[PDB]
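Peer 1: My questions will all concern the structure given below.
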Amino acid sequence: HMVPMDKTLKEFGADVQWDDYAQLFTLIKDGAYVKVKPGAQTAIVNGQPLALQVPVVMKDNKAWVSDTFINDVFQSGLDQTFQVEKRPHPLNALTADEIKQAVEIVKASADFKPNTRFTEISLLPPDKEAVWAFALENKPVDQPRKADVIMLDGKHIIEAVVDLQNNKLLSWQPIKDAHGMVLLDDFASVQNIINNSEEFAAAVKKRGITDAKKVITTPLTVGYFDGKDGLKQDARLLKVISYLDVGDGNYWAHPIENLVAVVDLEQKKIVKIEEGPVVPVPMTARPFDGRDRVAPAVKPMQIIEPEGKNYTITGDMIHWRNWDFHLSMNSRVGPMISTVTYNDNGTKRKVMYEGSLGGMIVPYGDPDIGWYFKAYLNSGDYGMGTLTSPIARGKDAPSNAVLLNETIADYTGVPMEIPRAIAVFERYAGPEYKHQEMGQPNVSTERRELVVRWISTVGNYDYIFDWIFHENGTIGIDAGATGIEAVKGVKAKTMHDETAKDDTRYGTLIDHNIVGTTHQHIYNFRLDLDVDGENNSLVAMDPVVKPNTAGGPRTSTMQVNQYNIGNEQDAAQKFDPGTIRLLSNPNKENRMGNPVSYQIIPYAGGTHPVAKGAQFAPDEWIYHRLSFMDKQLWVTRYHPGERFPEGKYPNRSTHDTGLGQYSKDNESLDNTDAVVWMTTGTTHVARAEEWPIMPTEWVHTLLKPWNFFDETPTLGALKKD
Amino acid sequence: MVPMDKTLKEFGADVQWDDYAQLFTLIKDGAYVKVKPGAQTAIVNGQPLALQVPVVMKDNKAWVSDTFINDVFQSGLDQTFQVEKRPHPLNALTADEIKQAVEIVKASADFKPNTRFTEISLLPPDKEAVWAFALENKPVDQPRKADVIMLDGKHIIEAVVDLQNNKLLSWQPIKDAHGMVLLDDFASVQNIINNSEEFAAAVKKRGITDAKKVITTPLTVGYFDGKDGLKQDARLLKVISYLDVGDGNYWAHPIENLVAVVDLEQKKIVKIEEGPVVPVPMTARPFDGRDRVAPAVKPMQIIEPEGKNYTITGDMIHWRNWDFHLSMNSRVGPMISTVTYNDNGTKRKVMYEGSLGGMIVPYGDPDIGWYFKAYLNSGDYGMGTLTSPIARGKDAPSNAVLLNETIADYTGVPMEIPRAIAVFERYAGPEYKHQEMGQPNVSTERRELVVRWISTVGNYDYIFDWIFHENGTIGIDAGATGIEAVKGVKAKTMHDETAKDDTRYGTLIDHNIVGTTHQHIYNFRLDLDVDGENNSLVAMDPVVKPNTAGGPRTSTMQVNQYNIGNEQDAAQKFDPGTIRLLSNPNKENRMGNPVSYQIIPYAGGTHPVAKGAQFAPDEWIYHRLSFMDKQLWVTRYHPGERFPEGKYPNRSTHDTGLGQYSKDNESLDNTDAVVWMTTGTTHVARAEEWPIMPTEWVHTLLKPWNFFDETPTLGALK
Ligand SMILES: [Ca+2]
Ligand SMILES: [Ca+2]
Ligand SMILES: [Ca+2]
Ligand SMILES: [Ca+2]
Ligand SMILES: [Cu+2]
Ligand SMILES: [Cu+2]
């Protein structure tokens, strides 16, 4: 029997184009580009013919296909984009069965407790050396597949390690004073606790809210203030900021200002309610989904690759041109790019062992009750990988992208598949190079970049990260920010109102009674680069103007001050875009005797004002707890247990357990396994163009080969010799 | 009948045959055509077209009527280009006007026999009249006038012609001004070197056996208050030489420490400077792929089957809410004019005129063949004249529309530049997005319209992109590629004796070759008229201040806002951590905030950033080109102040550019301002950039700031 072609293909997620003049259907789904004419006994998949027992049937203007059409066509094998991995890569993320296995093991322990939750269940990484031997020498990793299982027992954190290969518990270690991150059920609990609160309902009523059932809460970490906030350091708490649901799908546009509840999660109750001046809730409808807008007409534009892609995805390994890397997912930080090599005329040279987002923070600068403690450590306290936002095909990624699914463990230990978790796409990026010598034939080649894109949404903000692989060896890392602004309710409608001046001291008036409170977006990337080997050194090249001592008319010259940076303490610094910072390999040189290196550029530009550091006085606790915010460049000695700029357990942390801690012993960085950390941020002063919803704003970072190669990397294969 | 492939390719269209669907897909600029063999009709940009003669297959070759191209491509179904019945007042001089202007000056008794023309361009009506035409269709009632700058030998003369009335209005010799380098000067230099026995003897000394393989390159000499020993009244050019070894890349074979000074009027070398002898680097280093084989790549296309979202009428481009005029100039290239943003049915002013103002590539080596090296690309060589035709699909994406532009050559004869500018729309990630937990996703794609121009001067090729975002932002990016200017040195590796001295002013990027450090400094002249003529420059500096509102916080994030009242204060360094707005103090958005545009001179770059001029304050290039040391400049609008480096920068003795335009320190309060953005890079070379450099980019941005009342891309309310 048969099924309706359009409805089915759409369900399946494929793009369907019908050409009435050619009597042809063009279907696109990831690596598959298909053409099929009604009644034809064959279809075309990526330029190759595929026989069809049951042809597409056109009946009274509707197309119908066999119930096996989707599988016969899309899983035929003519689309070679994906290939089966034969020997499992040691860095492959835990499978669904491994996740379940790890959970059964801890649950089999005499200490496991019933309400125990899982903040993170991830692969315990094999030793770096073996992983490289597997990637470069294909040597098997004879070390048991293990898993780190971080558990939250009520409010207590416990770390356990399970031996997946032998199915047994290796360690069970409680971690004192550590608080666990915010888990999904905490959101529902806060909403429910607020809904059952008699006092809160009364506080809300005096603030002009009739139906307390329309109040939407949002859970926020309280941070640490040495008690000045009057909060017990031992309790598992969350502060709650509320908004009113007016039915326009954007409760964020209706803040109930100056009302903050403090909820104790173990106690399941509001332990404190801070109330400030009453501010009338902004009620005007401000939808961002277009319900009240006209859909403008736009002509179609598609980027197509009719014969398939230039890259191949074997299991989780991606091969594209000279690049080879492994791509996996972690529930905390998202995507992890591993064992990155660049094939230099037959030899795979190491570039990066492991790269991923280290952590990020969005701190506010308003001192009022509903804002003084507001600082979001999105990955650390919320879990960005778990909050991945499925890619909206053709909108969040170009129409020629391939969308990957990724699996991780939810907070109850059950496997979870995030659909369209990461997008992979090749794109035209202008001329790779060009030279039009006068009177001679032109010379130009196009530039191609391979992009790996991932989006994660935490509350009101959506963040986009692109890991950009340039064909010429350069690696770009861009961070985009969009979503809905966290706003403050104010009495002024315009800057001509009496309280205007005071209402906008900490932010711009972006709408009537609405202020986009100033804040920063600070991202940090953990890049374990291994420049053509493990042992590297940090080198500084500062371009300078020096007096001319060679004679002739010039008074000055352009020279460079080159010097090594021998320790972690001196490597932690601000980044001057006018200078050059290299991670060199003092053991290997290019054809000219120069050390093979990678130039590190933590600041390659951005569309919002740039954050010069943390916009906090040096005596602020957030400033003290999180030193990674104030420096753009950090370099530490490799250690398998140092992966977060903000530290492993940042919720209500009392001291820097991150980059401040990783560099405190000021170790030597001379000819050793170094790990680069790049911090780049923006200082967001709002404007009306960003409300009700903000247009994506981007920040760029870059890693460029510096004398890593001996000539223009994309000139091509040498014809003679 | 006539062969399709042959005819179509000669026409410049792309031909795709699909055997499975028996369909030909033909593409050229905005025309996207589909035609099946034997079919009585074809499709042009999604619309049906009756064919007089069906396409016919003859021995597996398709044939079409001799009128096919005309009936199909010029059918009228391709609406990309529309007829302009009332010519915009900024339209560039046409070929007929150029020839007419030239005949008017030649009819004068003051015209001399071998006079050349450095520039023949339109002399535009007053700004007011042009805006009135763009916004109210009011006719500019002033005859078309042309500025005709002549070079008589070495003497510059400025004339003005009235094109309507066909008469000469003025003829004014310009005292002390030196003319820009003209194309015939290139041949004279090479020829003068060829006929120089002294020179050939110097070349022989340096190991060159065949003086006929010597390639000269002409360079302006700058000004050193006589320290260079050159006469200020003489039209001179210095010459740097290379050896042609047959690899198509003479740049890779410098003849170091040999410089000749040529007097163009005397037509002879007037001075030869000789430094240490350095063997010419000889190894073949082609950049054209003659010695290479590219890896096979699966095909990729960017299709727009229904045609483009933009329309081109004359030179007026309309796309989404934008409207602007695109014209060409021989000195600075493209001019973006009368830019308005259609805000819910009402066209609001954004920019009267924007274009590259000028640029410079100053070097940092003091030696004989480098100390005076400073390329004023547009000003001394003419970037519009040297435009490099776009290589379809490579220099610009495959869905681009390539425009042809016309200018006058140095002899006054119209010169049409094929594929002079590329226009193309491109996907640029999500316009905005919000995925509220457990709710339907909301995302829209971002589209950017790019206007791309490429200019090549000697060894460097420069790419300029004028980017219009749907949300009102305007981006201006400049890319740099080409062949690096290298110095011949004795060291082959950093392990050789002279290596350290050889690399004191640049990196050793190849054996015996050092890419001498230098900077790339661009300056954009943007006569922004934010929602009107009268604007003011406002500074917003984000700062950390002590908390005085109570609570646990010790500090707060606040803004220090203040106006910049004069030209002198407006000439400043740009801190990317601060905000700079060109605001209209007479109009406000719904929230009572002054409608403005945020000026960002530095939005990013792939090469190290130039924080200013890498020259001591007493260097002559420094004193002559003040624009190199400040990233932001704002001056009072004046019709004859268009170049950051001065109108006549060749051997200029002082700043006639931005230093002169702002010298008077005028008021910038509620008045017609002109913004100048200087953005540069400091280039310290690497091996990855030789023999040909991968394109490096810099970005600048102009963002609407409380210009609108909400997200500009949500759409009109139902
Ligand atoms: Ca350390
Ligand atoms: Ca490393
Ligand atoms: Ca203006
Ligand atoms: Ca002035
Ligand atoms: Cu923000
Ligand atoms: Cu350069």
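Note that chain B carries Swiss-Prot numbering, so the residues on display, from first to last, are 37-754.
Looking at the header, which is where the method is noted, we find X-ray crystallography, 2.2 Å.
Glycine too: its Cβ is placed from the backbone N, Cα and C atoms.
If you look up Swiss-Prot, you'll see B:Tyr496 marked as active site, schiff-base intermediate with substrate. Under the heading Ca(2+) 1 binding site, Swiss-Prot lists B:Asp563, B:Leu564, B:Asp565, B:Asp708, B:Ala709, citing experimental evidence as support. Residues or ranges marked as Mn(2+) binding site in Swiss-Prot (evidence: similarity to another entry): B:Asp563, B:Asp565, B:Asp708. Summarising the annotation, Swiss-Prot assigns Ca(2+) 2 binding site to B:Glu603, B:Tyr697, B:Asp700, B:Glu702, B:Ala709. As a natural variant entry, B:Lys42 to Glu appears in Swiss-Prot alongside the note: In strain: W. Annotation of the natural variant B:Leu59 to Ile in Swiss-Prot: In strain: W.
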Peer 1: Which are the residues of the chain, B:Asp563, B:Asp565, B:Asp708 excluded, whose CB is within 8 A of where the CB atoms of the Mn(2+) site average out, their centroid?
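Peer 2: In sequence order, the nearby non-listed residues are B:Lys163, B:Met387, B:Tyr388, B:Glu389, B:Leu564, B:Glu569, B:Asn571, B:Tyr673, B:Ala709, B:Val710.
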Peer 1: Given the recorded positions B:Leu59, B:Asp563, B:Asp565, B:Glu603, B:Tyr697, which pass a C-beta cutoff of under 8 Å against chain A? Sequence order please.
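Peer 2: The answer, in sequence order, is B:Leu59.
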Peer 1: Sorry to bug you, but what's the C-alpha spacing from B:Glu702 (Ca(2+) 2 binding site) to B:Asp565 (Ca(2+) 1 binding site), rounded to the closest Å?
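Peer 2: B:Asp565 (Ca(2+) 1 binding site) to B:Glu702 (Ca(2+) 2 binding site), Cα-Cα distance: 18 Å.
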Peer 1: Give the distance between the Cα atoms of B:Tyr496 (active site, schiff-base intermediate with substrate) and B:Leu564 (Ca(2+) 1 binding site), rounded to the nearest whole Å.
Peer 2: 30
Peer 1: Looking at Cβ-Cβ distances, which residues of the chain lie under 8 angstroms from B:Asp700 (Ca(2+) 2 binding site) while being 6 or more apart from it?
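Peer 2: The answer is B:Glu603.
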Peer 1: Which chain neighbours of the Ca(2+) 2 site, leaving out B:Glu603, B:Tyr697, B:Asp700, B:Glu702, B:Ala709, have a Cβ atom within 8 Å of the mean position of the site's Cβ atoms?
Peer 2: B:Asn602, B:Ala606, B:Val670, B:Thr671, B:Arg672, B:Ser698, B:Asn701, B:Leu704
Peer 1: For a quick check of understanding: among the binding-site residues B:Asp565, B:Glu603, B:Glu702, which residue's Cβ has the most other Cβ atoms within 10 Å?
Peer 2: B:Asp565
Peer 1: Pop the Cα-Cα gap between B:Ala709 (Ca(2+) 1 binding site) and B:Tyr697 (Ca(2+) 2 binding site) into the table, whole Å please.
Peer 2: 12
Peer 1: In angstrom units, rounded to an integer, how far apart are the Cα atoms of B:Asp708 (Ca(2+) 1 binding site) and B:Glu702 (Ca(2+) 2 binding site)?
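Peer 2: The Cα atom of B:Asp708 (Ca(2+) 1 binding site) is 12 Å away from the Cα atom of B:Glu702 (Ca(2+) 2 binding site).
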Peer 1: Looking at the recorded positions listed here (B:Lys42, B:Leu59, B:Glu702), whose Cα lies nearest to that of B:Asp563 (Ca(2+) 1 binding site)?
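Peer 2: Result: the closest of the recorded positions to B:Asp563 (Ca(2+) 1 binding site) is B:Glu702.
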Peer 1: Measure from each Cβ of the binding-site residues B:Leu564, B:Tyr697, B:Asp700, B:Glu702 to the atoms of ligand 4 and list the residues where some distance is under 6 Å.
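Peer 2: With ligand 4 as the reference and 6 Å as the Cβ limit, the list reads B:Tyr697, B:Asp700, B:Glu702.
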Peer 1: At the Cα level, what's the spacing in Å between B:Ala709 (Ca(2+) 1 binding site) and B:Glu702 (Ca(2+) 2 binding site), rounded?
Peer 2: 11
Peer 1: Once the DSSP letters are reduced so that anything not helix or strand counts as coil, what is B:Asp565 (Ca(2+) 1 binding site)?
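Peer 2: The three-state answer is coil.
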Peer 1: May I ask which of the binding-site residues B:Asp565, B:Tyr697, B:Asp708, B:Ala709 have a CB within less than 6 Å of any atom of ligand 3, listed in sequence order?
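Peer 2: So the answer is B:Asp565, B:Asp708, B:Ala709.
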Peer 1: Work out the three-state DSSP category of B:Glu702 (Ca(2+) 2 binding site).
Peer 2: coil
Peer 1: If you measure B:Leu564 (Ca(2+) 1 binding site) to B:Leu59 (variant position) at Cα, how many Å is it?
Peer 2: 49
Peer 1: Whole-number Å distance between the CA of B:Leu59 (variant position) and the CA of B:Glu702 (Ca(2+) 2 binding site)?
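Peer 2: Cα to Cα, B:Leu59 (variant position) and B:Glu702 (Ca(2+) 2 binding site) are separated by 66 Å.
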Peer 1: Rounded to an integer, what is the Cα-Cα distance in Å between B:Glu702 (Ca(2+) 2 binding site) and B:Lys42 (variant position)?
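Peer 2: Pair distance, Cα basis, whole Å: 62 Å.
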Peer 1: Under a three-state reduction of DSSP output, how is B:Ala709 (Ca(2+) 1 binding site) classified: helix, strand, or coil?
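Peer 2: SS state of B:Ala709 (Ca(2+) 1 binding site) = strand.
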Peer 1: Output, ordered by sequence, the same-chain residues six or more apart from B:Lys42 (variant position) with a CB under 8 Å from its CB, or 'none'.
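Peer 2: Those within reach of B:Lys42 (variant position), by Cβ under 8 Å and sequence separation of 6 or more, number none.
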